[PDB]
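Since the structure comes first, as C-alpha cells, the remarks are kept for the end.
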Amino acid sequence: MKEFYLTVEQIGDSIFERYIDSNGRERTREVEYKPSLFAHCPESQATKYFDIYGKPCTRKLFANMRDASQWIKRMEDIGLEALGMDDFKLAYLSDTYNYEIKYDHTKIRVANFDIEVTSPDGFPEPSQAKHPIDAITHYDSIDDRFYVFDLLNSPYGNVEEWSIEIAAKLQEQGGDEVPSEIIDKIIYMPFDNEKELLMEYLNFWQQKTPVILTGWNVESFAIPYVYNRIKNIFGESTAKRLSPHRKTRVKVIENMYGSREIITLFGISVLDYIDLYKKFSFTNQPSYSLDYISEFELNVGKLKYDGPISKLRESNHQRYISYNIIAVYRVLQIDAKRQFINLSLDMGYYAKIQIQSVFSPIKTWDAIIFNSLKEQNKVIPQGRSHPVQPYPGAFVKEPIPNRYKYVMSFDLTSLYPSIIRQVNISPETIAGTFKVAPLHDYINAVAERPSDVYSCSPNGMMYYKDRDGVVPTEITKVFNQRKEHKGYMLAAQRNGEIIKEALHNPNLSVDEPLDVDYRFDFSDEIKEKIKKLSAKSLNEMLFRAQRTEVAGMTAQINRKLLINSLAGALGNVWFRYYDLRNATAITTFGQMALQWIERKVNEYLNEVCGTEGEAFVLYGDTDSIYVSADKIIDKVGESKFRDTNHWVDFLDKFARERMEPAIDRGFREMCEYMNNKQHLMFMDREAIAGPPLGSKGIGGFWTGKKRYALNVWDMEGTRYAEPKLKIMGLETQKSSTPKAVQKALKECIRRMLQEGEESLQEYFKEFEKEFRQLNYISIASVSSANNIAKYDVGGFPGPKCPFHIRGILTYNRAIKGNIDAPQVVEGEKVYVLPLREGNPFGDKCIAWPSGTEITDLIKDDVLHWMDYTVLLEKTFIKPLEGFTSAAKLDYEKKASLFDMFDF
DNA sequence: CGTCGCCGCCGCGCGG
DNA sequence: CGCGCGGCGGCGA
Ligand SMILES: Nc1ccn([C@H]2C[C@H](O)[C@@H](COP(=O)(O)OP(=O)(O)OP(=O)(O)O)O2)c(=O)n1
Ligand SMILES: [Ca+2]
Ligand SMILES: [Ca+2]
Ligand SMILES: [Ca+2]
Ligand SMILES: [Ca+2]
Ligand SMILES: [Ca+2]
C-alpha cells in the first residue's frame, strides 16, 4: 500500500512523525528536516521558482529549522518579504507525501475514553487533580475492545469488583442494561490502589498509543486531569509518557471571558467529540451534557441513578462502572451515525495537515493552496499584518408582512464558491479596477459595461480571463466532492419517502429488510418488493435510509462549510490570502445577482400574466428568491385540480419548463454584462409551498426579514408523503425558546398553514388551559452565561445587568457556601425561569446549569414560585401574536352578531 | 484566527 | 408598556 502519516510535530530541529509504512505497520521516525524558504531575485538569473504573480524567486535551503526561522526574523529587520511555507511540518508533509493520500482507517488507532473522579468538595478541577482517579474506560478502535480500569480501594471508599453478569442484565432485573453487543468486548481490570492503576494505564497507553484521541470533554477535563494527577503523584516525566515523543505543553486559550489551560500532547491528535459536534452538527443545543446529546442523537434514555454522583461510587459501584462504560460507547454510537471522525480524516489527509487542524479552515485552506502551488513550482507569499476592517455582505429584501398562499422558491447552487469560479477571483488573478456606478445601475442594466477585456464584479474589481486562479481551481475540486455526497443524501431522502408511503399499507408476514444501497434511487424491482413488506422490515429499512441520509448530510454540508469558509477567510486578517477587494467582490456580485434576477423574474411573470409593475418576488435573502404562485394557480383555477399532488406537479412543471429557462437566460445575460470567465449562476427551483387542496390553511406567512413559515410539499426533488413545515427564524427554531413552547408554537403554525383560523383558536384555547401542568424544564428559557463577573456587584446585579445574568446571580446567592451545588460555568448554558413577586430568592428570575435538574436545595421553592403567567406571555403569546397579526389571523375568536341564538 | 445581516428581549432613559 | 439605542444572544444565509 501507499504510505501515509498519522501525526507530525516539530520539536526544535527535528520532525517527529508517526506513520503507516508500505506494509501497514505503524512506525515512528525523527528527521532532521532541511526546510526551504524563498526570496525574490533579479529577473536575469535562471530559476524554476516563481511567486504567484510570476516574479522569479531564489530557493534558500537551510541547515536546520531554527536557522530558517531566524532568517525570517532577519528579513523583517531588513524589510523584505520572506516567502514560502513557514510552518515547517506542513512543508515536510508536502515533501514526504508528494501524491494524493490514500489512507486506511483500519490502521489508524482511534481512542475513545472517559474517566471517573469522586469528589465531595465540589467540581474536581483538572489543574489541581487532588482526588483519586477511580475509573477509566478506554476503547481502542483497532482491538475493538473496551478496557476498563477500576479502582477498588480509595480514601473515599473501598468497593467490591464490578460484575459483568449484573451489568448485562435488564434494569428491571436490577442490572445496568449495558448493550449486549459490547459485553463480549469488555476487558475488565480491577486495581488495589491508584498508583498501580495509573502505572498499568501508562504501560497500556505505551503499547496502544492513540493516534486520534477523542471522547466527551476530554480536552477540557479527562486529558488534563489524567496528566495532572500523574504529574502530582509521579512527577512530570511520568505524566509526559502520554506523549509518544515525551513532550507536552501547558498552554492557555486566549478568549474574552477568562482563561482555561489545556495540555498539548505532541504526537497525538486530540479531537474532542464535543468540539467536533459543535463545528459539524449544525445544531445549537440547550445542553451539551452527554445524556442530553445522546438522547437527541440516538433516542436513548438518560442514565438514571439516586443521590449525587459524588456518592455514586460508594453507594452503587456496580452502576458507577457500568455508566462509565456506557458513556464511552455512546460517543462511538453518535459517531457511527454522524461520522465526524471520518469527515476529519478525509479533510485532514486531503489538505495534508495535522488531523486536529480540521477545526481551522484557515489552516486547512492554507495547506491545500500551498500544496497546489508547490506542484507547479510556485511560491506562496509571506503572511502580513492587517487591521481588522468591516465590509458588506449579502442582500436581504424587506418582505411585506402577510400570509402567502402559493409559494415557489428558487435557489442558486453554492453561490459564493460559484461566484469565485464565474468571476475568477483569486489573489493572483487581480487585473485592475474600473469606475464603479451605483449598484442599482448594474442591477437595472443601465450602467456602462465594466470591461471588454477582463472579468468583473460590481465592486470595481477586474480579473484575468486567460487562466484559472488557484482559489477557483481548488474550490472547484471540493465543490465537486460536495456535489457527489449531496446526490447520495438526496437519493437516500427520496428513498425514505417511498418507505414512508409503503408503511401506510404494511403486509402481514415474517420477512427481512432488502439489502439495498440507499445512496441510489430505488429501482422498480426494489419498489415492488417494498410494497410487499411487513411494518417491522419497512421500519428497519427506513432507519437505514435515514442513517444513509445523515451520513450524506455530514459529508456534503461540511464540505459546503469548508468552501464557504474560504470565501469568508478572504475577509479574515490571519488568512495568508486575506484581501478585502476579493471578499467584497464576491459579496457585492451576490447582491447584484440576487436583485438582477428579481428584476428578471418579475419582468417574465408580468409578461406571462399580461400585467405591469406586479411584484411576484415577495422575498429574497442572499441567493434565493420567493415567488408568489397565486396567479399561476388561479389562471387554471383550483377546481381543475384532482388533489394537492396535482397542483404540486403543475407548479413543478411550470418551474422547470418555463421559469428556469427564463432564469438561465437572465443570468447568461448578466455574465456577459460582467464579462465573466464562465457562466455558473445556476438557479433551480427549491420549494413548492401551499395549503392542502380544499382546506382553509393559509399556506405560509412572513413577519419580516429572516422570519417565515411555509407548508412544503416538495423540496429540491423530494416529494414528501406528508407535508413538511419549513420554518426559518421564528421562535420554534431558537434554542432559547422553551421546549414545550417550541412544540406548541409549531402546532399553532401547522394549524395556521394547513387547517386555518378556526383550528388555530381551538388549539390555543386548550394550550392556555393546560399550560401550568407542563414540566418546569420543558418551559424554562435557555441562554448562554457570558460575563457573569462583569455584572456581579457583591452578589447583586450591576448596571445594565442582563435578565439571564440576574438569574445566575440569584442562583449564586441561593447556593452560596454549598460545595455540593452545581456551579454555573462562565460561557456555558443555563435554564432560566421567572419568579413571582415576594419569593424567597429576592429577585424576579433564577437560572441554573442546563441539562440538569436544579439542585434539591431550591427545587421545591422554584416550582412553587415559578411565574407561569409571565412565562406564558413572554415566550408563547407574544410570538403567537406576532405570527397571527402578520398572517391577518386571530388566535382568539372575535365576537360576532351570531352571539347569541341559543339563548 | 471563515464571513456579514438582522432578528427579538432586555435595561435604560426617556417621552412634556 | 409607549419609543429608540446599545448589549446581547442567536439564527439565516
Ligand atoms: N455559513 C455560511 C452560509 C452561507 N453563506 C453564503 C455563501 C452561500 O453561497 C450563500 C447561500 O447559502 P446557502 O445556504 O443557500 O448554500 P449555498 O448556496 O452556498 O449552497 P447550496 O444552496 O447548494 O446548498 O450564502 C456564507 O457566507 N456562510
Ligand atoms: Ca461521569
Ligand atoms: Ca443556495
Ligand atoms: Ca439546490
Ligand atoms: Ca403493502
Ligand atoms: Ca439559500
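Note that Cβ sites are derived from N, Cα and C of the backbone, with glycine treated the same way.
Features of the protein shown, as given by Swiss-Prot:
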type	residues	note
BINDING	A:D411, A:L412, A:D623	Mg(2+) 4 binding site
BINDING	A:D411, A:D623	Mg(2+) 3 binding site
BINDING	A:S414, A:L415, A:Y416, A:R482, A:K560	substrate binding site
MUTAGEN	A:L415 to A or G	Decreases base selectivity by several hundred fold
MUTAGEN	A:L415 to G or F	Increased misinsertion, increased mismatch extension and inefficient proofreading
MUTAGEN	A:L415 to M	No effect on base selectivity
MUTAGEN	A:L561 to A	No effect on the ability to recognize damaged DNA. Increase in probability of nucleotide incorporation
MUTAGEN	A:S565 to G	Increased incorporation efficiency of correct dNMPs; when associated with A-567
MUTAGEN	A:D621 to A	Drastic decrease in the efficiency of incorporation of dGMP
MUTAGEN	A:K706 to A	Almost complete loss of polymerase activity
MUTAGEN	A:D714 to A	Complete loss of viral replication
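Closest in space to A:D621 (mutagenesis position), of the binding-site residues given as A:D411, A:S414, A:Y416, A:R482, A:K560, is A:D411, taking the CA atom of each residue. Put simply, of the binding-site residues A:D411, A:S414, A:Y416, the one whose Cα is nearest the Cα of A:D714 (mutagenesis position) is A:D411. You'll find the Cα of A:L561 (mutagenesis position) roughly 10 Å from the Cα of A:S414 (substrate binding site). Listed binding-site residues: A:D411, A:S414, A:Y416, A:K560. Those with a CB atom under 6 Å from ligand 4: A:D411. Taking the C-alpha positions, the distance from A:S565 (mutagenesis position) to A:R482 (substrate binding site) comes to 14 Å. Listed binding-site residues: A:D411, A:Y416, A:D623. Those with a CB atom under 6 Å from ligand 6: A:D411, A:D623. Taking all protein chains in view, 16 other C-beta atoms sit within 10 angstroms of the C-beta of A:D411 (Mg(2+) 4 binding site). Within 10 Å of its Cβ, the residue among the recorded positions A:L412, A:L415, A:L561 with the fewest other Cβ atoms is A:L561. DSSP gives A:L412 (Mg(2+) 4 binding site) a strand state. A:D714 (mutagenesis position) falls within a strand when secondary structure is assigned with DSSP.
Other than A:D411, A:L412, A:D623, the residues of this chain whose Cβ falls within 8 Å of the Cβ centroid of the Mg(2+) 4 site are, in sequence order, A:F410, A:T413, A:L415, A:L594, A:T622, A:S624, A:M683, A:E686. Cα of A:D411 (Mg(2+) 4 binding site) to Cα of A:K560 (substrate binding site): a distance of 15 Å. You'll find the Cα of A:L412 (Mg(2+) 4 binding site) roughly 15 Å from the Cα of A:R482 (substrate binding site). Binding of substrate is attributed in the record to A:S414, A:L415, A:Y416, A:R482, A:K560, and the widest Cα separation among these residues amounts to 14 Å. Calculated from their C-alpha atoms, the gap between A:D623 (Mg(2+) 4 binding site) and A:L415 (mutagenesis position) amounts to 7 Å. Checking the recorded positions A:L415, A:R482, A:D623 against ligand 1, the ones with a C-beta less than 6 Å from an atom of that molecule are A:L415, A:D623.
Distance from the CA of A:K560 (substrate binding site) to the CA of A:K706 (mutagenesis position) is 21 Å. Checking the recorded positions A:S414, A:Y416, A:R482, A:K706 against ligand 3, none has a C-beta less than 6 Å from an atom of that molecule.
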